[PDB]
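Here is the structure we will look at.
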Amino acid sequence: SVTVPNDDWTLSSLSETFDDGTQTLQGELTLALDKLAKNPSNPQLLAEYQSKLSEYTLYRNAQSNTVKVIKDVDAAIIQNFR
Amino acid sequence: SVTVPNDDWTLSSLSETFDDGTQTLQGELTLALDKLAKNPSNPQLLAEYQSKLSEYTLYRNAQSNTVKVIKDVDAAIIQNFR
Amino acid sequence: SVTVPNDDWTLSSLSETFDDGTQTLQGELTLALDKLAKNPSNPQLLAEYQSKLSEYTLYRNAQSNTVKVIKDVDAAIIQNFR
Amino acid sequence: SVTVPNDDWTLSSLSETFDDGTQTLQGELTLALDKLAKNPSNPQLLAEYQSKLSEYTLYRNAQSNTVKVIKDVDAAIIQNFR
Amino acid sequence: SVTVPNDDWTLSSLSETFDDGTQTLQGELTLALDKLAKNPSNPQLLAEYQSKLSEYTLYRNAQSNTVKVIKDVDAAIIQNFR
Amino acid sequence: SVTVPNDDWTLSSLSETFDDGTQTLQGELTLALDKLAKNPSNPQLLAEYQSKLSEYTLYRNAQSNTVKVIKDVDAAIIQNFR
Amino acid sequence: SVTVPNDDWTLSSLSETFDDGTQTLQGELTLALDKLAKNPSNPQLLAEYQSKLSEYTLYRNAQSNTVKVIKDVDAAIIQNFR
Amino acid sequence: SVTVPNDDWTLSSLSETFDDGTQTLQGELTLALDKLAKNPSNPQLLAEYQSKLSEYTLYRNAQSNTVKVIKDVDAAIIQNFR
Amino acid sequence: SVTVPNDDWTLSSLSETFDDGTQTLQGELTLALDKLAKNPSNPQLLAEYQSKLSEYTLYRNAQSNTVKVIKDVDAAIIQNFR
Amino acid sequence: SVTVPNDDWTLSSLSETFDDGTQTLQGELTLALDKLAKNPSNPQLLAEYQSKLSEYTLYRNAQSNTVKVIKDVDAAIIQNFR
Amino acid sequence: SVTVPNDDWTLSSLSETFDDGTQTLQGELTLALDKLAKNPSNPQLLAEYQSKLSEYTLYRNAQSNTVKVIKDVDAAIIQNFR
Amino acid sequence: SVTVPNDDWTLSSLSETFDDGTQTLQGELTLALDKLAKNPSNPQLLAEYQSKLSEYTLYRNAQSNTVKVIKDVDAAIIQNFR
Amino acid sequence: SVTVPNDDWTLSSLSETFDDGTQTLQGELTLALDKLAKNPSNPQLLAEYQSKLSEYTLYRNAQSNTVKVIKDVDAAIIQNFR
Amino acid sequence: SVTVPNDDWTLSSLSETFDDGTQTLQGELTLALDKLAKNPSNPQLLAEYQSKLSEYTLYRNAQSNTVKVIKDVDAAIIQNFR
Amino acid sequence: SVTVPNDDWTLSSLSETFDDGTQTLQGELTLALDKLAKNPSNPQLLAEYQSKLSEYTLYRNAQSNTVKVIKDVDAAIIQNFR
Amino acid sequence: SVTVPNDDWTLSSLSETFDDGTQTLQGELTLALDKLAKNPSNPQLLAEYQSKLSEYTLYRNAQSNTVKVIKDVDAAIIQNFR
Amino acid sequence: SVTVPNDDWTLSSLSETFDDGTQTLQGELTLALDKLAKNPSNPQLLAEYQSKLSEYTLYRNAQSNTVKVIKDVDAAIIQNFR
Amino acid sequence: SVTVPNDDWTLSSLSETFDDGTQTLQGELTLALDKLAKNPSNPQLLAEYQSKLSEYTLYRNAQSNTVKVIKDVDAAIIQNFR
Amino acid sequence: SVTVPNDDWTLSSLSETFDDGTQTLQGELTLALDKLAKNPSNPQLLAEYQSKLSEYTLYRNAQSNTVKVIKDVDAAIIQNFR
Amino acid sequence: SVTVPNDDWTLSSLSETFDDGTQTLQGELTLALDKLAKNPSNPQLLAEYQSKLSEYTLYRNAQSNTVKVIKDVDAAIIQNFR
Amino acid sequence: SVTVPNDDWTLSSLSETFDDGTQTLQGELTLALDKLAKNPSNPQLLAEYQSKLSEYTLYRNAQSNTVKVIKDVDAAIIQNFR
Amino acid sequence: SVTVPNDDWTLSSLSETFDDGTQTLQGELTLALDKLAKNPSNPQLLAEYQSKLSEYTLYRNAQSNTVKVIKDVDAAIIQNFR
Amino acid sequence: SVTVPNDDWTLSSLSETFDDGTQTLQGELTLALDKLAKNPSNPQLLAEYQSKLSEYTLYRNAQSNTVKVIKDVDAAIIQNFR
C-alpha cells in the first residue's frame, strides 16, 4: 500500500495511500462527532472536534489536488503519442 | 442512524444524527418553555430554561457549521473531476 | 399554600404565603382597632393595639422586601438569556 | 396553541404561547390596576398589585429575549445556505 | 434505466440515470421549499432545507461534470478516425 | 404558482413562490406597522411587531439566498456546454 | 377611559386612568385646603385634610412609578428589534 | 403617506410615516415643555410631561431601529446580485 | 423566427431566436432598472431586480456558448472538404 | 454530579452542580421563610433570614454568570469551525 | 428662544429655554436670600424663601433630567448610522 | 439618459443612469450633512441624516455591483470570439 | 460680596454672604454675652441676650440648610454628565 | 470647505467639515471647562458644561461613524475593479 | 497647564487641570481640617469646614466623570479604525 | 500624623488625625467623669463635665461624617475605572 | 480610417480603427486615473474610474481577439495557394 | 508535546500544546468552582474564581484563533498546488 | 466559630460570630427583663436593664450593617465576572 | 511578587499583588472585628472598625475593577489575531 | 511621472504614479502616527489618524487592483500572439 | 525606532514604535499601581491611577487595531500576485 | 542560498530562500507561542504574538504565490517546445 515513482502504481493507489496513511484520524473524528452530537457544550470536546475537522478537510483537499495534477500529467504524456 | 467516514452516509444523515443524538434535550426544552410560559417567576425554572436554551443554540450552530463544511469539501472534490 | 425552592411557585404565591401565615394577627388587629375606636382610654387595650400594629407593619415591610429581592433575582437571570 | 421543537411552529406562535400561557394573570393585573386607581391606600391591594406587576414585567422580558434568541439562530442557519 | 460500460447506452441515458437515481430527494426538496415559503422561522425546517439544497447542488454539479468528461472523451475518439 | 424540480419553472417563479407563500404575513406586518406608528407604547403591539418584523427579515434572506444558489447552479451548468 | 392589557392603550391613557379613577378625591382635597386656609384651628378639619393629603401623595407616587415601569418595559422590547 | 410591503416605498417614507403617525404627540410635548419651563412645580404638569417625554423617546428608538433593520435587509439583498 | 435542424437556418437566426424567445424579460428588466435608479431602497424591488438580472446574464451566456459551439461544428465540417 | 475541565460534562451539569453543592442552604431558607411568615418580629429570626436570603441571591447570580460565560466561550469556538 | 420638535434647535437651546422661562423666579430668590441673610427671624420671609428655594431645586433637576434624556436619544440614533 | 437592452448604450451610460435617477437625494444628503455639521444634537435632523446616508450607501453598492456584473458578461462574450 | 444666580459665585461665597449680611448682630451678641457673664441678674439684659441668641441660632441653621441644599443640587447635576 | 456628492472631495475633507461646522462649540466648551476647573460649585456653570460636553461627544461619534461608513463604501467599490 | 479642544492635550492633562484650577481650595481644606481636629466645637469653623468639604467632593466627582466620558469617547473612536 | 490633600494619606490616617488632634480633651473628660462618679453634686464639676461631654460627642460625629464622605468619594472614583 | 470588407484594408488598419473609434474614452480614463492618484477617497470618482477601466479592458480584449481571428483566416487562405 | 515550525507537527498537536501548557490552571479552576458552589459568599474565593475564569476564557479564545489562522494558511497553500 | 479574611467562611458564619461572641449578654438581658417584669420600681434594676438593652440594640445594628456591607461587596465582585 | 508592564506577569499575579500589598490591613480588620464582636459599645473601637471596613471594601472594588479591565484588554487583543 | 494610454509607459510607472500622486498624505500619516504613539488620548488626533489611515488603505488597495487588472490584460494579449 | 511609509519597516517595528513612543506612561502606571496596592484610599492617587489606566487601555487598543489593519492590507496585496 | 535570474536556481531553491531569509522570525514565533501557552494573560505578550503570527502568515502566502507563479511560467514555456 506504498507508492513510489517507479515502475508500478496507479491513481486509485494514490487515493488508497491518502486514505490509509490518515486512518486513525477518521475514527477519532467519528468518535468526536458522536460525542458532539451527544452534548454540544463541552469546550474541550469542541476544540478537539475543530482540530479534527480542519485536519480532515485539509486531507481531502490535498488528496483531490494531487490526483488532479497527476491525471493532468498523464493526459499530457498520452497526447504526445502522436 | 450512525455515521462513519466509510462507504455510505449523506448530509441529511448528518442532520438526522445531530437531531437524534440530541433529542431528549429538545423535549426537556419544550417542557421548560411551557412551564415558563405558565409562571415566569420561579428562579430554578429560569436557570433550567437558560441552560437548555443555551445548549439548544449551541447544537443548532454546530450542526449548521458541520453541514456547511462538509458541503464545501464535497463541492471542492466535484470540481476536480475536470 | 406552601412555598419551597423547588420546581413550582410564584411571586403571588409568596404574597399569599405572607398573608395566610399571618392571618389571625390581622383579625386580632381589626378587633383591637375597633375596641380602640370605641374607647381610647384603656391602657391594656392600648398596649395590645401597639403590639399588634407594630407586628403588622413589620410583616408588611418584610413581605415587600422579599418580593422585591426575588423579582430582582429573576430579572437578573432573564437578562442572561442573551 | 402548543409549541414543540418538531416540524412546524413559528415565531408568532411563540409569542402567542407566551400570551395564552399567561392570560389570567393579565386579567388579574387589569382588575388590580383598576382597584388601585380607585383607592391607592389599601395595603393588601398594593401588595397584590406589586406582585402582579413584577410578574408581568418578567413575562414580557422573557418572551422578548426568547424571540430574539430564536430569530438569531434562524438568521444564523439561513446564512449557511451559501 | 441502468448504465454499464458495455455495448449500449448514451449521454441522455447518463442524465436520466442521474435524475432517476436521485428522485425522492427532489420531491423532498420541493416539499421543504414549500414549507419554508410558508413560515421561514422553524429551525428544524431550516436545517432540513439546507441539507436538501446542498445535496441537490452537489448532484447537479456532479451530473454536469460527468456529462462533460464523457463528451470530451467521445470527441477525442472521433477525431482519431482520420 | 407552485414549483417542482420538473420540466418547467424559473427564477421569477421562485421569487413569486416566496412572495405568495408568505403573503398574509406581509399584510399583518403592514397593519402592525401602522398601529405602531399610531402609538408606540403598547407592549402587546410591540411584541407582535417584533415577531412579524423578524419573520419578514428571515423570509427576505431565505428567498435571496435560494435565488442566488440556483443562479449559481445554472451558470455552472451553462459553462459546461463547451 | 378604561385600560386593559389588550390590543390598544397608551401611557397617557394610564395617566388619565389614574386621574379619573381618583377624581372626587381631588375636589375634596381642594375644598378641605380652602377651608384650612380659612381657619387653621379646627381639629376635624385638620384630620380630614391630613387624610386627603396623604392619599393624594400616595396616588401621585403610584401613578409615577407605574408609568416609569411600563416605559422601561417598552424600551426594553424596542431594543430587541435588532 | 402610507407604507405597504408592495411595489413602492422607501426609507425616507418610513421615517415620514413614523413622524406623521405620531404628530400631535410632538405638539403636546412642545406645549408641556413650555409650561414646564414656566413653572416647574405643578404635579399634574410633571406627570403629563413625564408621560409625553417617555413616549417620545420610545418613538425615536423604534423608528431608528426599524430603519436600521430595513437598511440591513436591503444591503443583504444587494450583495446577492453577484 | 423558429429554428429546426433541417434544411435552412443560420447563426444570426439562432441569435434572433435567443433574443425573441426571451423578450418580455428584457422589458421587465428595463422597467425594474429604471425603478431601481429612482429609489434604491425598496426590498421587493431589489428582489425582482436581482432575479431579472440573474436570468438576463444566464440568457446571454447560454446564447453565446451555443453560437460558439455551432460555429466550431461548422468550421470542423468545412475543413473536411479537402 | 461533579464537574471537571476534562472530556465530559455540560451546561445543565453546571447548573446541577450549583444546585446540589448549595442544597441544605435552600432548605434552611425555606424553613426560615416559613417561620418569618409566622411571626415577623423575632430579631434572631430576622438576622438568620437576612443572611440566608443574601447568600441565596449571591448563589443565583454566580450560577447565572458562570453559565453565561461558558456559553459565550462555546459559541465562540463553534464559529471558528469555518 | 422657543423650542419646537421641528427642523432646528439644540441642547444649549433647551438649557436656555429652561433658564429664560424661569427667570424672574431667580431674581426673587436672590432678593429673598439677601433679605434672609439680613435678618433670619421673619416668618413670612422664611416661608417665601422656602417656596422659592424648593421651586429652584425642582427647576434645576427637571432641566438636567431633560437634557440627559435628549442626549441619550441622540446618542442612540447616532449609533444606528452603521 | 435612459437605458434599454437594445441596440445602443454603455457602461458609463449605466453609471449616469444611477447618478441621475437618484439626484435630488444627493442634494438632500448634502443639505442634511451641512445642518448636522452645524448642530449635531437635533433628533429629527439625526433621523433624516441616517435615512439619507443609508439610502446613499445602498445606491452606491447597487450601482457598483450592476456595473461589475455587466462587465463580467461582456468579457465573457468577448472571449467566445475565438 | 453679593451673590446672584448668574455666571459666577460659589458655596464659600454663600457662607460669606450669610456671615457678612449678619455681622453687627454677632458683635451685639458678643457684648451681651460679656455683660451677662458679668451680672446674670438684669432682666433687660436677659431679654436682649435671649433675642440675640435666638436670632443667631436661626441664622446658623438657615445658612447650613441653604449650603446643604445647593450642594445637593450641584451633585445632582454633576451625575448627569454621564 | 464645503462637501457635495459631486466630482471632488475626500475623507479628510469630511473630517474638516465636521470640525469647522462645529467650531465655536469647541471654544465654548474650552471656556466652560476652564471655569469649571476654577470653581466646581456653580449650578448654571454645571448645566452649561453638561450641555456642551454632551454635544461634543455626539459630534465626535457622528463624525467617526460617517467616516467609517464612507470608507466601507469606497473599499466596497474598489474590490469590484476585478 | 491649560486645555483646549485642539491638536494636543491628554487625559492626565485634564486631571492636572482639575487639580491646579482648584488648588488653594485644597490648602484651605487642609487648614480647616487641622483646626477642626484641634477643637471640634467652633460653629464658624464647622460651617467653613462643611463648605470646603462639600466643594471638594463636588470637584472630585466632576473630574472623575469628565475623565470617564472622554475615555469613553476615545475608545469609541478607536474601534472605528476597523 | 498630619494629613494633606497630596500624594499620600489614608482613611485610618484621618481617624488618627481626629484622635490625636483632640487628645488632651479625652484625658480631661476621663478625669472629669471619674470625679463625677465620686460626688455627683458639685456644680462646677457638672458644668465642666457637660462641656467636655458635648465637645466629645461633636468630635465623634464630625470624624464619622468626614470618614463617610471621603469613602463615598473614593467609591465614586473607583466605579469610573470602567 | 474606416474599414470595409472590400478591396483594400489591413490588420494595422483594424488596430487603428479600434484605437480611433474609442479615443475620447482613453483621455477620460487618463484624467480619471490622474484624479484618482490625487485623492483615492471620492466615491463618484471611484465609480467613474471603475466604469472607464472596465470599458478599456473590454476594448483591448476585443481588438486583440479580432486581430487574431483575421490573421488566422488569412493564414488559412495562404496555405491553400498550394 | 512541544511544537516548532520545523518538519513535523500538526493542528491537534497545537491543541494539545494549548491544553498541556495550561493544565494546573484547569485543576485550580475546578477546585475554585467546587468551593464556590459550596458557599458563594467568601470574597477571597470570589476574587480567585474571577481571575481563574477570566484566564480560562482567554486561553480558549487564543487557542481557537490560533488553530483557525493556521488552518487558513494551510488551506491557502493547498490551493496553490494547481 | 472564628472568622478570618482567608480562604473559608460565609455570611451565616458572620452572623453566628456576632451571636456567639455576644452571648452571655443575651442571657443577662433575659434575666433582667424577667426581673423588671416582676417589679418595675427598683432603680438599680432599671439602670442595669437600660445598659443591657442599649448594648443589645447596638449589637443588632452592627451585625446587620456588617452583613449588608459584605453582601454588597460580594455582589459587586460577582458582576465583574462578565 | 511585584508586577511591571514588561515581559512577564499574569492576572493571578495582579490579584496576589493586591492581596499582599494590603495584608496587615486584613489582620487589623480581623482583630477589630473580633473586639467588636466582644463588646459593641466602645466608640474608639467603632471608629477604627469603620475605617478598616471602608478601606477593605475600597481595596476589593479596586482589585476587581482592575482585573476586569485588564481581562477586557487581553480579550480585545486576542480577537485581532484574525 | 505622468501616465497616458499612449505609446510608452509601464507597470512600475503606474505604481510610481500611485505613489507620487499621493505623497503628502504619507508624510501626514507618518506625523500623525508619531503623535499618536506619543499620547493616544487626544480626540482630534484620533480623528485625523483614522481619516489618514483609511485613505492610505484605500490607496493601497486601488493601486494593487489596478496593477493586477493591467497585468491580466497584458497577459491576455500576449497569448494571442499564437 | 521611527517608522515612515517608505522603503523599509515592519509590523514588529510598528509594535515597537507603539511601545517606545509611550514608555514613561508605563512606568508611571507601574508606580501608581504599586502605591494603590499599598493604600487604596487616597483620592488623588485614585484619580491618577484612573487616568493612567484609561490611557494605557487606549494605547493597547490603538496599537492592536493598527497592526490588524496593516496586516489586512498586506494580505490583500499578496493575493494580487496571481 | 541566494537566488538570481541567471543560469542556475530552482523552485526548491526559492522555497529555501523564503525559509532562510525569514528564519529568526520563526524562532521568535516559537518562543512567543510557548510563553503564550504558559500564561495567556500578558498584554505585551499578546501584542508580540499577534505581530509575529501575522508576519508568519504573510510570509507563507507570499512564498506560495511566488512558487505558483514561477511554476506557471515554466509550464508555459515548456508547452512552446512544440
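The numbering of chain M matches Swiss-Prot: 2-83, in order.
Just so it is clear, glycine is given a Cβ too, placed from its N, Cα and C backbone atoms.
M:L34 to A appears in Swiss-Prot as a mutagenesis experiment; the accompanying note says: Has a minor effect on IpaD/SctA binding to the needle and partially reduces invasion and hemolysis. Under 8 Å, Cβ to Cβ, and six or more positions away along its own chain, M:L34 (mutagenesis position) finds M:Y50.
Quoted from Swiss-Prot, the note on the mutagenesis of M:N40 to A is: Has minimal effects on the needle tip complex formation. Annotation for M:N40 (mutagenesis position): same-chain Cβ neighbours under 8 Å, separated by at least 6 residues, are M:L46. Secondary structure at M:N40 (mutagenesis position), as computed by DSSP, is coil.
Of all Cβ atoms in the protein chains displayed, 13 besides its own lie within 10 Å of the Cβ of M:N43 (mutagenesis position). What Swiss-Prot says about the mutagenesis result for M:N43 to K is this: Decreases needle tip complex formation.
Here the residue is the original one, while Swiss-Prot reports the published mutagenesis M:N43 to A with the comment Has minimal effects on the needle tip complex formation.
Look at M:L47 (mutagenesis position): DSSP puts it in a helix. The Cβ of M:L47 (mutagenesis position) has 13 other Cβ atoms within 10 Å, all protein chains considered. M:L47 to A or D appears in Swiss-Prot as a mutagenesis experiment; the accompanying note says: Can form needles. Abolishes IpaD/SctA surface presentation, resulting in a noninvasive, nonhemolytic strain that also completely lacks secretion control.
Looking at Swiss-Prot, you'll find the mutagenesis M:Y50 to F or L noted as follows: Can form needles. Results in a 50 to 80% reduction in IpaD/SctA surface presentation, which negatively affects invasion, hemolysis or secretion control. Just so you know, the Cβ of M:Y50 (mutagenesis position) picks up 19 other Cβ atoms within 10 Å once every protein chain is counted.
Mapped onto three states, the DSSP output places M:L34 (mutagenesis position) in helix.
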